[PDB]
Amino acid sequence: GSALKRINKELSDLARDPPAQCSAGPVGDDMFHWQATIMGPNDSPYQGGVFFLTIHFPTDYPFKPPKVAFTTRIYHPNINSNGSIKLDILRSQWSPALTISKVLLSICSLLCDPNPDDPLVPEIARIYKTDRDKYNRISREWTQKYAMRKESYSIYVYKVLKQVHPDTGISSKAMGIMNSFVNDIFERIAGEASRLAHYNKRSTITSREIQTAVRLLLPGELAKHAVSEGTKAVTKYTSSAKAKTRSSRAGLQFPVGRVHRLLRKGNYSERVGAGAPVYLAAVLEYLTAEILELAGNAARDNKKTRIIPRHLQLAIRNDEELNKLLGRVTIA
């Protein structure tokens, strides 16, 4: 679609020469929903703070303006508690010629030079005009008080397979599918968790939002066992000593740090608790163990010692719950 491609080009343009004091990227695999971070302009009382914004592209982009709003509380004549930004380009003076990079730069200038004559919060716009010292001081108070290549898991898939079926291998084509399953589950769970975080106005994704997403997106026994594996992992991670590896502290084969990084890298939320990646990592490992156990069992009926894409198709189709989860994923 034109909207998508236009969005993808701006990202490419933004990626090469990012805007000063700014950065933006999609949320998960959703190109129509971005997260943006602005470093406190040096020529402003907001210096030192990191402000988080949300961006939503309409279907008719670039012929319609993007919906931009602050998720971090800020004190400004043109920004209200809803994060709404009164800026001419955002609504009145939209043009397809503008870019998200230009928008963000126009917002930065707005923080350096407010427009108190066309205000969104009158009290702030009055304090700004009559007592600039009071405005600058409160701004810093708020700044201080509020603004402070598909992934591959071949090793861990291999490690789980060695636990479940020590004498069964997996072809390269079968391993690629595994990576597709793990990445899809990651995207869908994280995506939902992000939704829940924004929905309830939470700046940190914790194991709480990871569990609710699992309980909602996984069917029947898969969800019940998944929730059990995620809980057992988070319990072991808290009690276990700090000296050993995050994955080891949770008794998992999958990498917590990598998941934790991806949780941040994906812009699913402003922050990500330390429990969240453990929970998701445990959930990812369990499903991998389930899929690999069935596939290997499938490779055995045909007297094969190496899982191939066919045995993966079979293991999913033979299990009602898994097929409900992995039906859409392609299997060549």
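Counting begins at 1 with the first residue displayed.
Even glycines carry a Cβ here, placed using N, Cα and C.
As written in Swiss-Prot, here are the features:
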- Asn78 to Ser (Swiss-Prot position 77): Activity is restricted HECT-type and not RING-containing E3 ubiquitin-protein ligases. Exhibits ubiquitin transfer with ARIH1 and PRKN (MUTAGEN)
- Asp88 to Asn (Swiss-Prot position 87): Does not affect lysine reactivity (MUTAGEN)
- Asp88 to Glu or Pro (Swiss-Prot position 87): Has intermediate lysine reactivity (MUTAGEN)
- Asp88 to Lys (Swiss-Prot position 87): Abolishes affect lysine reactivity (MUTAGEN)
- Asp118 to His (Swiss-Prot position 117): Strongly impairs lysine reactivity but retains some ability to transfer ubiquitin to BRCA1 (MUTAGEN)
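Features recorded in Swiss-Prot, as mapped to the structure shown.
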residue : record               : Cβ within 10 Å
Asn78   : mutagenesis position : 20
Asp88   : mutagenesis position : 11
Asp118  : mutagenesis position : 12
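Gap in the deposited chain: 20 residues are missing between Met148 and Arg149, whose Cα atoms are separated by 32 Å. Each residue contributes its Cα atom, and for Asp88 (mutagenesis position) and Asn78 (mutagenesis position) those atoms are 11 Å apart. Between the alpha carbons (Cα) of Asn78 (mutagenesis position) and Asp118 (mutagenesis position) lies a span of roughly 8 Å.
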